[PDB]
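Q: Here it is, the structure in full.
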Amino acid sequence: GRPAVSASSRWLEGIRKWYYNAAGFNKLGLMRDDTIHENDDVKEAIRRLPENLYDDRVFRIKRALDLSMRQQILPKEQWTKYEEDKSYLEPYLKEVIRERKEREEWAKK
Amino acid sequence: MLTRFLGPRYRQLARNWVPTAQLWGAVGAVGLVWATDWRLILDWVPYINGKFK
Amino acid sequence: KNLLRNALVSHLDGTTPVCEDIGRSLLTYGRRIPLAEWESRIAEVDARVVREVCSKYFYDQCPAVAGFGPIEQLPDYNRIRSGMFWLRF
Amino acid sequence: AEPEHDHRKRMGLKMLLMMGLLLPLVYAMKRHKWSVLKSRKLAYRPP
Amino acid sequence: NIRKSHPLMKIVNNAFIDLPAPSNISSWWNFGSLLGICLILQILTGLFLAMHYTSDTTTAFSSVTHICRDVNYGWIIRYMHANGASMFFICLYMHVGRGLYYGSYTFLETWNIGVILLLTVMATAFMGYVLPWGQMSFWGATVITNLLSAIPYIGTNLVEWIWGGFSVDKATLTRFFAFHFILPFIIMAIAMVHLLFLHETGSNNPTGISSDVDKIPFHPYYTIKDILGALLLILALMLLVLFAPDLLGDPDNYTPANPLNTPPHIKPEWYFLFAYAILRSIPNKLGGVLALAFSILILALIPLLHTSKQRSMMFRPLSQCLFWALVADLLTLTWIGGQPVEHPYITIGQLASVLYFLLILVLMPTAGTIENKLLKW
Ligand code: HEM
Ligand code: HEM
Ligand SMILES: C[C@@]1(c2ccc(Oc3ccccc3)cc2)OC(=O)N(Nc2ccccc2)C1=O
């Protein structure tokens, strides 16, 4: 249940990395998880972050909102590099989705 | 019973606001005059004689 | 005015405060400035003087603002700046 | 068909002439007030 | 003293002075206040025109000319009204586009109220246009009214009902004057309700990311941004009134009444063009009007088709391309709606019609889903 690497996977990665650059949130210093739409599952995931991450995301978002108002971007040297982009919210979000889905399955019986 | 506002401090208050209240009337007069083109009043300002005779 | 008189005199009570006053007055004013001179300065102040002197430093003047802590509700600078003048005046 | 034709363009003149005064001015009023935000600087200083 | 305690100024303060608003809202956000200015504009000029217009079949066309020739400055007031109606639609369009692009429709209630506000003004402008009893006013009134006749079983009792007769006549011009006078007051109430629901969350912004960490007071900032932008709405309005009074205005309304003779090529106002093309595309009575209704009623399905993990399209290259293809498609519908129902045009017009729906109901949602996958979300 493992071995493979592929020139193709790199193409897929290359297509993702391409879109990531095209999306452009990294020009504002943002990270992927900073751009997620806050629905309830998400608000709760934000709520569960430890202080450091919680604070970092706040500052990044402020930095971006401030750029947006000036319609500027960060120097290229400071864009968030795909692959240096931390999925910090994911595991909390996945867990909050799991527990909700559990509640839902209980509500069915 | 309006005697609550009768005393030295109130008289000094009244004084400090006289120039302001005066100047506000200045603004109101000139402003009413100029918005209705007060024929009467205006005919006396040197220029602004855009009513010949 | 009276509050200043009491403060002035209440302060220069004991060797240390008087010493500090002699020492630093000479640094700043060059002389000592005896209680009595301060008294005459204070006496000269009346409402007019307050109005004029305040107007000069305060009226329609750009302030310096420093804030630390839970300051989300601290007014915007433009808003603070607009509080430095009165539209009825 | 259009009796007003001549007054309209005299007004019309005045509209561009006035607009050419007010536009730059009102624009400058807004930049003045927005100065404070446009040049503000941020710094993050976590423990 | 205080703005905050007085039962009345407290509303003002909470709506226009201390309301926390995103530091980053764009020019695209200016349209809501411009829509308010439009409504007030329509209201004032509308009113003064009512002090001189008469609602009877005979003197209707005439009273309007009385205004343009006899009544002091009626011409300027009349043109501001007409050109104000166009601006109002220009603003609706931008405002609705801004909401789509930026995901603003996710504020369910306020977006749903907006749709109602859209239909209300369209209803309003229709009744308005009929008022001078010109050729297009009459035939346009005839076309649009007859749509209702497509409705099965009750279709004809309804048109005759709304007519107050056997065709657009006397009774209709008078009732249209009445409904056209009250509608903007009713619009005004819906708009306050629109603004109420919006304040519950405050404004969205270009990034689609919460701005609670970087809110600024509506007052000094949006107060001036809105002023500046009002002056721009005004320049654009005057340009029309003062240099191009007849530019959007069809030449045929300058000729009275002909229930007997339909003009060769009747052409909608402008802001109905795209919808007119859609209705026309399909050669069916029922299906045309159904397609027509759906063409507007679709806005309320938009929120169910949101598929992306992001709110705005700011970081969404695919959706962006499809969005503009939508705009470009609408612009095509507009061109086509103003053209004769013939060879090149009907086919172009049918393909643009499937595209509009194809891209909203299927293309956009599929782009959102592949953008998510591309991001590993
Ligand atoms: C205060 C409520 C309103 C009143 C009292 C009012 C009054 C009138 C009157 C008396 C006319 C016929 C005179 C003329 O055609 O110039 C008219 C026409 C019209 N109004 Fe209104 N109206 C009001 C709100 C609106 C609204 C909301 C709109 C939509 C923006 C609107 C757009 C029109 C249009 C398109 C016409 C036909 C203009 C033309 O080409 O002559 N008005 N209105
Ligand atoms: C009488 C017609 C309308 C009026 C008077 C009106 C007024 C406003 C105002 C004042 C705002 C505040 C900020 C801004 O400028 O964006 C706003 C925002 C909004 N309106 Fe309207 N609007 C009208 C038509 C619509 C329509 C047709 C829709 C959608 C069908 C709509 C949905 C929204 C939404 C979703 C927002 C969210 C703000 C954002 O996300 O940026 N409104 N409107
Ligand atoms: C101004 C106008 C109008 C106004 C509002 C409308 O409402 C809508 C606008 C867009 C989409 C749906 C309805 C439609 C037409 O009223 C009117 O008589 N016409 N003229 C017309 C000409 C040919 C066919 C049908 C109508 C309009 O354009």
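By Swiss-Prot numbering, chain E shows 3-379, in order.
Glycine residues also receive a Cβ, built from the backbone N, Cα and C atoms like all the rest.
According to Swiss-Prot, the heme b b562 binding site annotation covers E:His83, E:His182. For the natural variant E:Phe90 to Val, Swiss-Prot gives this note: In strain: 65, 66 and D. The structure shown keeps the original residue. Residues annotated as heme b b566 binding site in Swiss-Prot, with experimental evidence given as evidence: E:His97, E:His196. For E:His201, the entry in Swiss-Prot reads ubiquinone binding site.
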Q: How long is the line from the C-alpha of E:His196 (heme b b566 binding site) to the C-alpha of E:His182 (heme b b562 binding site), rounded to the nearest angstrom?
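A: Their Cα atoms are separated by 21 Å.
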Q: When DSSP states are folded down to helix, strand and coil, where does E:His83 (heme b b562 binding site) land?
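A: The residue in question, E:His83 (heme b b562 binding site), is helix (DSSP, three-state).
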Q: So which one is it: of the binding-site residues E:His83, E:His97, E:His182, E:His196, E:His201, which has the fewest other Cβ atoms within 10 Å?
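A: Selected from the binding-site residues E:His83, E:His97, E:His182, E:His196, E:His201 on minimum Cβ neighbours within 10 Å: E:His201.
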Q: Among all protein chains shown, how many Cβ atoms are found within 10 Å of the Cβ of E:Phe90 (variant position), not counting that one?
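A: For E:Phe90 (variant position), the 10 Å Cβ neighbour count is 21.
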Q: Hey, how far is E:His97 (heme b b566 binding site) from E:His182 (heme b b562 binding site), Cα to Cα, in Å?
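A: That comes out at 23 Å between the alpha carbons.
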Q: Just checking: which of the binding-site residues E:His83, E:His97, E:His196, E:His201 have a C-beta under 6 Å from ligand 1?
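A: From E:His83, E:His97, E:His196, E:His201, counting a Cβ under 6 Å from ligand 1 as near, the near ones are E:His83.
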Q: Going by Cα-Cα distance, which of the recorded positions (E:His83, E:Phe90, E:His182) sits nearest to the residue listed as 'ubiquinone binding site'?
A: E:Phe90
Q: Work out how many Å separate E:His83 (heme b b562 binding site) and E:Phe90 (variant position) at their Cα atoms, rounded off.
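A: Here the two Cα atoms lie 10 Å apart.
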Q: Distance check, please: Cα of E:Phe90 (variant position) against Cα of E:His182 (heme b b562 binding site), rounded to an integer number of angstrom.
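A: Between the Cα atoms of E:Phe90 (variant position) and E:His182 (heme b b562 binding site), the distance comes to 15 Å.
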Q: Check the recorded positions E:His83, E:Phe90, E:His97, E:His182 for any whose Cβ is under 6 angstroms from an atom of ligand 2, and report them in sequence order.
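A: Within range of ligand 2: E:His97.
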